[PDB]
Amino acid sequence: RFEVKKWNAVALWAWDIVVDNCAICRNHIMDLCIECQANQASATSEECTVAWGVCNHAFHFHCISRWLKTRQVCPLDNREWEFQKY
Amino acid sequence: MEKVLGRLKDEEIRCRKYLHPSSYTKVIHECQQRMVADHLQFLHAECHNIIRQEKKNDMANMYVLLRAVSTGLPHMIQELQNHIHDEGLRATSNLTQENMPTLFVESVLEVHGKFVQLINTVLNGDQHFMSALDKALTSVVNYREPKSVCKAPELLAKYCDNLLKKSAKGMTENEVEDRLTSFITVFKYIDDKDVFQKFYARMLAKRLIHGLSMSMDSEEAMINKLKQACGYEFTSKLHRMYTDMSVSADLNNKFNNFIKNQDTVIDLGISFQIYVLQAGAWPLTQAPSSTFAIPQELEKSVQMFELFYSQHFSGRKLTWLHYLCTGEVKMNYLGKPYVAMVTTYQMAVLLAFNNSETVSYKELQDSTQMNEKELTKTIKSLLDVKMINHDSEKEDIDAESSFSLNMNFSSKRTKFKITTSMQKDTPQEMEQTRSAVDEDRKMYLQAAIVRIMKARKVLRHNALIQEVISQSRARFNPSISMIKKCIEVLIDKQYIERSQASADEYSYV
Amino acid sequence: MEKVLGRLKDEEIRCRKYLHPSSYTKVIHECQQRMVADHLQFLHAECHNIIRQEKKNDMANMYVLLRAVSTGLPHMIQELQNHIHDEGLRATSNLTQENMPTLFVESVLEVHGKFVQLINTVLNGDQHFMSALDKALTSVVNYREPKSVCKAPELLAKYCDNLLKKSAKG
Ligand SMILES: [Zn+2]
Ligand SMILES: [Zn+2]
Ligand SMILES: [Zn+2]
């Protein structure tokens, strides 16, 4: 029997933005968010609008809505989030 | 000299008490241009002897008289620069290999301090002489052996690493601060700061990841001093490294809060504490592209942390690093003698041993998926620390490699560490660092070349060489071969072209 | 794009020693109209991944290919401008209030310093690209907080004041 106690590891993070992709759901912006991907029968597939910030960044509206409940900073670029489009 | 200064003082008071005030300058000028300027050759001939002898008062009088002469001073400047250069060569090239960085920096500091004191005291602190001293010391610290190496940046980086690492010899914080403040004076003349920057980045990574720093405030002070030495673009990578290592504590706290706020109990079973670093500003790289298999009890934690970093951060792929990864493991299989710190490469084969005492090389290969070189390195490290014993006839690596655990391990240390690759410094990776420095040099030279050509579109070879030397002087000293290779690279990418009328002139594609 | 540049460079050589010198342009131009100008939809789709990861090798090969086609550049101009504007915003923000002026001017200059040093070595200082950089930094310098006023002129005012004041720190 061997038991591991500490695993202090090193992780490298780099920007992985792909074109026309939700940075939170990691899928296409036009499709439903991963929160609304499940229980698609309940979801009307119309409320997942593409919210555009002042930094010309695209998230699903549900995604940025859940994001704003914890922090008021855009995840892609560390600025305060301001809606401009719908 | 004594008679000339005495007679000059007498003539000064004489013309002040006799002539009109408007003629004092003319009387002094004609009392020096026909007194020491006419005999300037003799003074210049005796200048080298009077400088090398380092007689104080005579040198001061000689400096006064040569400052009086319009064209008598530069010869003394050259003599003093040559003397300081020779003194530095004889005070640095005799150093030994037992301790090269510390003693080298100490000798350069002592020579610089003595000469600055002499210049301030018996030379009136002329800026020409200070510039001569700077040029001489620049030639001293860059004592490049012919066409082979340049040991100054490596030595200075090793010096910083030795003084900032948490050592049992004993150095207090304030002594470290004043020693570094004196060190910046030495660093201000390297003319090869790219090599030092890369070596300091490597040593900062080695110090920060393993937690060998004595205090983060010391690292921040050192980085601020480097920033004031060169600029923000010199220390942006280092500052990002230090910022990431500071915010690692907040990230660990956020991860712990996230895994304590989940709907179900994750039960990682390990003391998890991550060191997420920015990929753009750390000198680490995924050069060992060998695929590694995470053990399952760590696979759970890797999956949980991946989900966390995809949730509370966005658009950040998480390139895991394993050859820096390490941690503590327990060994209650043989009676729990102690707890061993171990890298995850060796931890994988340790868990493979935990699966079964009898294990072959093929089983390690299919359980870890890692390449032969890294697996062989881990195996030889384990047998070198006598963690395992080779059951084959020969103890080296072979195709079969059948072996089991060594039950004779009874080390006295209760927290014995089986990894000691904190210094490393293999000549291969140093050559890789040199090659990366050369590539950055080629990028910088190409940037300057294309900028100049876009500015003017017509230059000769000599002017291009001179402007490349001048513009890149704050970074390095480029060679003709490097600039020729860069212009040939721009030729190959159909970006630059020479003039058809003359190969000396160049054009735009 | 590596294999295209191998063919395009060869096609200049092959048409040189085989054809009349008056047809050098027409063969190469129709070469591009079947190899790079017929894959603008493919090249612009993969242009986004090239600029974001700053692959100097592939960005150079994208530039020489897309320079030949008339419409090849204007999508890459918009892509680099979106990258600089993003890369600028990381540098300007997340800055402590103790040293906001010096860190701000350094961060925008560092982004400008690095990207000018990247445009010249890869895009060869194309004035179309330099306008894309200047447009992008104009958005990040004049970036504004929600329901607030732009803090750029006040911040540079303190920086040039801190730099010019009597300071003993070197
Ligand atoms: Zn989404
Ligand atoms: Zn939704
Ligand atoms: Zn954004």
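Quick note: numbers on chain B are straight from Swiss-Prot, i.e. 236-744, in order.
Per the header of the entry, the method used was electron microscopy, 3.9 Å.
Backbone N, Cα and C atoms are what each Cβ position is placed from, and that goes for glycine too.
According to Swiss-Prot, the mutagenesis experiment B:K621 to R carries this note: No effect on conjugation with NEDD8. Counting Cβ atoms from all protein chains shown, B:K621 (mutagenesis position) has 12 others lying within 10 Å of its own Cβ. Under the DSSP three-state reduction, B:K621 (mutagenesis position) is assigned to coil, being neither helix nor strand.
In the three-state DSSP scheme, B:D660 (mutagenesis position) falls into the coil class. With a 10 A radius on its CB, B:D660 (mutagenesis position) counts 15 other CB atoms from all the protein chains. What Swiss-Prot says about the mutagenesis result for B:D660 to K is this: Activates UBE2R2-mediated ubiquitin chain extension in the absence of neddylation; when associated with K-664 and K-675.
Under its mutagenesis entries, Swiss-Prot includes B:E664 to K with the note: Activates UBE2R2-mediated ubiquitin chain extension in the absence of neddylation; when associated with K-660 and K-675. Proximity of B:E664 (mutagenesis position) to non-local residues of its own chain (separation of 6 or more, Cβ distance below 8 Å) is seen for none.
Non-local neighbourhood of B:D675 (mutagenesis position): B:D429, each in the same chain, at least six residues away, with C-beta under 8 Å from its C-beta. Under the three-state DSSP scheme, B:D675 (mutagenesis position) falls in the helix class. The mutagenesis experiment B:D675 to K is recorded by Swiss-Prot, whose note states: Activates UBE2R2-mediated ubiquitin chain extension in the absence of neddylation; when associated with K-660 and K-664.
The domain 'Cullin neddylation' annotation in Swiss-Prot covers B:675-735.
Other Cβ atoms within 10 Å of the Cβ of B:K689 (mutagenesis position) number 15 in total over all chains. B:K689 (mutagenesis position) falls within a helical segment according to DSSP. One mutagenesis experiment catalogued in Swiss-Prot, B:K689 to R, is accompanied by this note: Loss of conjugation with NEDD8.
Where Swiss-Prot documents B:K719 to R as a mutagenesis experiment, the accompanying text is: No effect on conjugation with NEDD8. According to its DSSP assignment, B:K719 (mutagenesis position) is helical.
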Study note, to complete from the structure: If you count the other CB atoms within 10 A of the CB of B:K719 (mutagenesis position), including all protein chains displayed, you should get 12
Review point. If we take B:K621, B:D660, B:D675, B:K689, B:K719 as the mutagenesis positions, which have a Cβ under 8 Å from chain C?
Key: B:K689
Exercise for review: Please tell me which one of the mutagenesis positions listed here (B:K621, B:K689, B:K719) sits closest to B:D660 (mutagenesis position), measuring Cα to Cα?
Suggested key: B:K621
Point to revise | Euclidean distance between Cα atoms of B:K621 (mutagenesis position) and B:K719 (mutagenesis position), Å | key: 53
